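Below: one structure, written as structure tokens.
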Number of protein chains: 2
Amino acid sequence: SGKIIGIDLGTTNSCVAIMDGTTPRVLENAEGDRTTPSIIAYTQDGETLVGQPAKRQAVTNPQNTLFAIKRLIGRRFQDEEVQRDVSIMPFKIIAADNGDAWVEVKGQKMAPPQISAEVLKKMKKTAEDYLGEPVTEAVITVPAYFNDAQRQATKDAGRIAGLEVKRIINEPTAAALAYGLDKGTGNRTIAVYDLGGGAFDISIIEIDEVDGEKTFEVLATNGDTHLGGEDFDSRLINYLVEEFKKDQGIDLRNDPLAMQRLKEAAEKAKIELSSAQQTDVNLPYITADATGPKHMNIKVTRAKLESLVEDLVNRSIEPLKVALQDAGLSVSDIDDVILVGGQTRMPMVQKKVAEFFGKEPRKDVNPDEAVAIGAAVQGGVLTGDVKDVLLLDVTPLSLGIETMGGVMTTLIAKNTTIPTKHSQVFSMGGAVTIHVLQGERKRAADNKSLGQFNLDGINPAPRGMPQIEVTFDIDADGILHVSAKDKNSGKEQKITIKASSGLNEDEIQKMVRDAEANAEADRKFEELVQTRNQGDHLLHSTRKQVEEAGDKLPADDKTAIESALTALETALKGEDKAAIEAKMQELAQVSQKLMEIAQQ
Amino acid sequence: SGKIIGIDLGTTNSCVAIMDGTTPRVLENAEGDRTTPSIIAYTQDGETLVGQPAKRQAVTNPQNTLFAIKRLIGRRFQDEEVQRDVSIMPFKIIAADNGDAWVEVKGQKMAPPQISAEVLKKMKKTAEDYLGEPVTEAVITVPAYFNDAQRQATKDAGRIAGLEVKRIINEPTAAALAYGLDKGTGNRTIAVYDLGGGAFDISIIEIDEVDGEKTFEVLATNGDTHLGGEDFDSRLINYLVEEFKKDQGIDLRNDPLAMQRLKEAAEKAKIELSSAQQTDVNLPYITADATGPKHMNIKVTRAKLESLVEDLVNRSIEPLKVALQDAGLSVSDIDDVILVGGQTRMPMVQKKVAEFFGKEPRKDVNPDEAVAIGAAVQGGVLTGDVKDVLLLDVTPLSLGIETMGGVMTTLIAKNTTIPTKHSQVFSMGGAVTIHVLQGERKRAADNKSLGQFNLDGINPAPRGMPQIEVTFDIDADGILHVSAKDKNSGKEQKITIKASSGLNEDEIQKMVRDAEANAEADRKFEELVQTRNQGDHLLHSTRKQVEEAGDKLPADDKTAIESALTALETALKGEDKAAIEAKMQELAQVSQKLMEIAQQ
Ligand SMILES: Nc1ncnc2c1ncn2[C@@H]1O[C@H](COP(=O)(O)OP(=O)(O)OP(=O)(O)O)[C@@H](O)[C@H]1O
Ligand SMILES: Nc1ncnc2c1ncn2[C@@H]1O[C@H](COP(=O)(O)OP(=O)(O)OP(=O)(O)O)[C@@H](O)[C@H]1O
Ligand SMILES: [Mg+2]
Ligand SMILES: [Mg+2]
């Protein structure tokens, strides 16, 4: 029921769009912005902030401001990428009971999906405000190269935000839909290069015309889910730290407030250098010595920046080679190169991509909104409102199992179209344990473990010829479902999953409840503000009452009202709701009383 | 020749669009933003900034940052509105030799069109970068309620920027084109309410289908060209100044630099109060005293903001009433209410407008981009690329002359469709002086003077019957042209204009050359920066050269190269281009010398 909204859930920024009849439309949030910072904050006085208001206070509240959670979602605490971030992020990353990467704020342990849910809730309310009705269904995006755990965790985030996730869509696939909607963009093969704040994807996509309908088929995809603008910032931040150290003999790294200011300045400097050739990093009072306060002032040329990050850019080119190889195409077969993501605005990035493909990328694709638009289009394909549009996507990673010898044995190859199904007999009745992994490496140890899937034996029985057949389904969301049955009896076999990543049903239900309690807490927190606004109205009117009385007002009555006015003003300067309400009440009584005497 | 671009030249922000085939497209500037701050700045070190770069340094450069020039363009120095701004604007506003309102930066006097030309040059370059070819033609927008001088001055800005202005288009008309392009928006009457950073317009516009073509006709227009976001900011700033006086016993208004942080904080707070119901103005070390540093910390509620600006909002409602009366329509005749302009995002504005019309404004119009999109559409109509679209606009002000007794006598009534022409005999041969004005007031003294248009007599001659006929043409730009001839002989009569506002041909030609000189100077200023980049590249490579040599490098050689490196690094910290170039040459020589010794 209701509209299926399309939500680009980004590492850095999020964006929501709808189908406006036949045309997709990106919606402005309450702040009037077409994108929303993927930032969640908890204030000292216990408030939860999302988007711009959260971003604004990060500099003074670095420990309790959560950002880039998409780089933790669906990951394990002991993951190399996470272990590195543990030392870098200003907030506290911890291990959950099952070993998953979680965060801790003010003693409270939280799962990444709970945090991302807060962003999704804001995108949901954005759509609801615009539409004037409830929204309960959504298409949510994920990087094409997201693995099973990352996908499911993102889907879980949608549920926690109160959204039925009708489809998890791969981000380059969404961008392709947006690009291809334009009549006259058909029968061509495109390369979608998406470099965002956290992840990098490359997809090769064929747009065709079959039976009057436009078809989109992903031929191959590749990338790196932990390669993005955050990493460019980090290179620049480290440089600035080192230069200040050499210059002023002070190491800013143990100073949380300094490092937060530096992070902000570094990203601004990076962004400036996409258009200017030099930028100035200025941070007055960045620290203090026994000698007095110190100020950071350092010029950074584009040349310097490029030397600090060139290898990151080069890291994005290698998957391009694999994607083309997997697609069975050469650059010459690519009709259009499409850039998506804010980090593609870097001249070096554009130049490297153009040089690789031997052609200039298109300029007529919105790098901030194409993904959300495509998500909305996908929604409209689901609701039947978008006609003559079909898509066929793939799974990005080989699905395999660890077999005797510690080897990775592939069951479903990367770039297989989805949904897809593979069935195999694993046992003639004995108990079975299946170690399922995703990746292309030859050794199981070098791939991503999804878990151990255990089946009990089937007991011997006259005329029983047990054949335990295990089926591996990958759905339209790109998510695995393992089931089993005895072909001989047709009886379903229960699978017990051990050592897997992710939230269980009980946790999810609790986190759904917790999100609702947060919303209730938010409405509560608002009470004070509402009361403050009422106080200002009351002050405004009662001051007019004094003025209108002029001299007709007795000294004692005038003294009383003026005392009540000042007392309310003082209370409003404070944070005590009871005191404010009490002073409003007393002012109202004095106003009423004088009114009555005036009438006398 | 080339593409006709559409430029929304706004008080606060500017935006450029083109026809991308059959569809309008807004273009990102070099910074990657879809709109560009209408701000220019001159640094102490002699650099010119435009757009975001100028905006970013405004707070610390009060005197040499120019903004809101659209509020001065085409005005006289002794204008009430200008005289008030003189005391408020941080930059210097002076009287030009002809009494026009100009600005002065570092002793250099400049006309408003020269400043707006710099903004237009960036929008021009923005389009050129995107298209990959020169752009020499444009449609430029102006508020519907702009008078003759403001229109011409805006046209002159276009020329100074190197653009042929193919059309000056009224901003609500442009927004209507944008809205009405979408098939299925025909046969309706709309109200376009445009409240921006500086101007307010209301236009009532009929969209009809005639002979298979969509027609747009402005039925009535009204507004206030000096009512906008700047005035809302001003109300909040004045309130904060007064409160800080009471609270901390200090007057900030005598203080340029405190006022900059406050202006910026006030605008941010105002904007926050469009979504939140409270906002905190926090300005640490805002000023100093004999008691030490002072800090501003004041919470402002939405109720407070509304009480401060409600009369400005009411000021925007009164022209709506006149517009409907002039159009001969009631609110029930209006099918759609369209909001344009960032200042319409204020809830109180939306509520007052909805309540007046008795219906909710549409939500599917982009308040920041519709105007530029419409300008592009107008360009497409001109080139013939946009088919089956026709428009008919009006002049917003009655055109009259001062006649005997100091009375305003109307020749062309407000809301007359343009182009239009009025002709009249003024003399039977005697010399003639004609005082032309725009406005609705009974007394000429209360209207806007356009100048005195003078004609010499025609001498007595046998069989001569001089009939000096004067013609008042208003063109499609809404601009007046006065001409005269003797109907008896068909001979044109020279009109000498006195006491008129605006640039003469010689000034315009000079300013065009100056704009080109600025561009060359800006290209010349860049050299310091460009040399830095080369310096950094040189350092990067030569350092690798040292590393590669390892211990094989003799002490005296190692010492020589290490010294050359540090010397360049030191020079790069500096601001002396010659020194950098010298140290680069010296480093290049030692790099070469080592290279040659290594080969040996
Ligand atoms: N002009 C610019 N030049 C370089 N980088 C930029 C520019 N503008 C934004 N960025 C960077 O782009 C990144 C954000 O891009 P985007 O909003 O596309 O990411 P996202 O969709 O949230 O991330 P992801 O897809 O990786 O989850 C940030 O790292 C930001 O610093
Ligand atoms: N969310 C918001 N709430 C209130 N005001 C806002 C908001 N966002 C922007 N503004 C205000 O809108 C104004 C800028 O609007 P806009 O860019 O439409 O003006 P413009 O087109 O440059 O000006 P004009 O049309 O008057 O020449 C500024 O005064 C700014 O403070
Ligand atoms: Mg993205
Ligand atoms: Mg405007």
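First residue shown is number 1, and so on along the chain.
We read in the header that X-ray crystallography, 2.0 Å was used to get this structure.
The backbone N, Cα and C atoms fix where each Cβ goes, and this holds for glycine too.
Features of the protein shown, as given by Swiss-Prot:
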MUTAGEN   A:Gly32 to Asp  In SEG-1 and dnaK756(TS); confers temperature sensitivity
MUTAGEN   A:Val432 to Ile (Swiss-Prot position 436)  In SEG-2; confers temperature sensitivity
MUTAGEN   A:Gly451 to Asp (Swiss-Prot position 455)  In dnaK756(TS); confers temperature sensitivity
MUTAGEN   A:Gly464 to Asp (Swiss-Prot position 468)  In dnaK756(TS); confers temperature sensitivity
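Feature annotations (Swiss-Prot) mapped to structure.
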residue  : record               : Cβ neighbours (10 Å)
A:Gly32  : mutagenesis position : 14
A:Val432 : mutagenesis position : 17
A:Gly451 : mutagenesis position : 20
A:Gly464 : mutagenesis position : 13
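Listed mutagenesis positions: A:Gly32, A:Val432, A:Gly451, A:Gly464. Those with a CB under 8 Å from a CB in chain B, in sequence order: A:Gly32. The two recorded residues, A:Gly451 (mutagenesis position) and A:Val432 (mutagenesis position), have Cα atoms 14 Å apart. Looking at A:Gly464 (mutagenesis position) and A:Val432 (mutagenesis position), their Cα atoms lie 18 Å from each other. With respect to ligand 2, the mutagenesis positions A:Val432, A:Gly451, A:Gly464 contribute no residue with a C-beta closer than 6 angstroms to one of its atoms. A:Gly464 (mutagenesis position) carries neither a helix nor a strand DSSP state and counts as coil.
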